[PDB]
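Quick notes on the structure that follows.
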Amino acid sequence: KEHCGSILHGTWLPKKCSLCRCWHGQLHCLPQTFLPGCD
């Protein structure tokens, strides 16, 4: 019962790198240059 993704942080520990979006069928979960210093 969903119409998109969500939020993420493929990082763990005190880090803020990697994400998702919420679109109707486009972009699940990826970083996408979110922080060019941390994966």
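Using the numbering of Swiss-Prot, the residues shown for chain A are 96-134, in order.
We read in the header that solution NMR was used to get this structure.
Keep in mind that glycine also has a Cβ here, set from the backbone N, Cα and C atoms.
According to Swiss-Prot, the experimentally introduced change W107 to A is described as follows: Unable to bind Cripto receptor.
The DSSP secondary structure for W107 (mutagenesis position) is coil.
The Cβ neighbour count for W107 (mutagenesis position), using a 10 Å radius and every protein chain shown, is 7.
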